[PDB]
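Since the structure comes first, as structure tokens, the remarks are kept for the end.
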Amino acid sequence: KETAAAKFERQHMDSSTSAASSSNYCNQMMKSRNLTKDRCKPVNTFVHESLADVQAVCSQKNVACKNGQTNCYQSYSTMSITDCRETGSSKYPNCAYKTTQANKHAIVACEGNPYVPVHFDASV
Ligand SMILES: [Cl-]
Ligand SMILES: [Cl-]
């Protein structure tokens, strides 16, 4: 079993790099974080900030989530973010992703005590 907090860290946290290096970034990252083990994760986002900074977003701007839940938070400043999406020629187990790097505000859902990110809603 894996806690929600831990799953968010695995799926969305990447403080090792300051941004998406190349176009293959999303390919090897979706792999190293085990997001291609049993299925190709269609869409996934990586935040290139310190965990501390991402966790802090749980105390930033409270916004609604796409699903309507009122526990989403948007970061006051922009963050280095990498979006990963399957390309047209992506088929399990040969997943292929388009890596798109940018700096936008991250929006996550927080819950529990300690109150930390447990899901990544979107990035604006
Ligand atoms: Cl995501
Ligand atoms: Cl600060």
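So for chain A, numbering is Swiss-Prot's, and the shown residues are 27-150, in order.
If you check the header, you will see the structure was determined by X-ray crystallography, 2.6 Å.
Using N, Cα and C of the backbone, Cβ positions are placed for all residues, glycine too.
For reference, Swiss-Prot has these:
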{"type": "BINDING", "residues": "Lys33, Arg36, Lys67, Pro68, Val69, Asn70, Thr71, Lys92, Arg111", "note": "substrate binding site"}
{"type": "MUTAGEN", "residues": "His38 to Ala", "note": "Loss of activity"}
{"type": "ACT_SITE", "residues": "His38", "note": "active site, proton acceptor"}
{"type": "MUTAGEN", "residues": "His145 to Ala", "note": "Loss of activity"}
{"type": "ACT_SITE", "residues": "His145", "note": "active site, proton donor"}
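Here the features listed in Swiss-Prot are placed on the structure.
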residue	record	DSSP class
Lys33	substrate binding site	helix
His38	mutagenesis position	helix
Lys67	substrate binding site	coil
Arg111	substrate binding site	strand
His145	mutagenesis position	strand
Sort out the sequence-distant neighbours of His38 (mutagenesis position) for me: same chain, 6+ apart, CB within less than 8 Å of its CB, listed by position. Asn70, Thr71, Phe72, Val73, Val80, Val134, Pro143, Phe146
Max CA-CA distance, Å, over listed substrate-binding residues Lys33, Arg36, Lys67, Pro68, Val69, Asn70, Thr71, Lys92, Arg111: 22
Between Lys33, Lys67, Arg111, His145, which of the recorded positions has its C-beta surrounded by the fewest other C-beta atoms within 10 Å? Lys33
Can you tell me the CA-to-CA distance separating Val69 (substrate binding site) and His145 (mutagenesis position), as a whole number of Å? 13
Go through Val69, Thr71, our binding-site residues, and report the one whose Cβ sees the most other Cβ atoms within 10 Å. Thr71
Looking at the binding-site residues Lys33, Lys67, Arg111, which ones sit with their CA no more than 10 Å from the CA of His145 (mutagenesis position)? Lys33
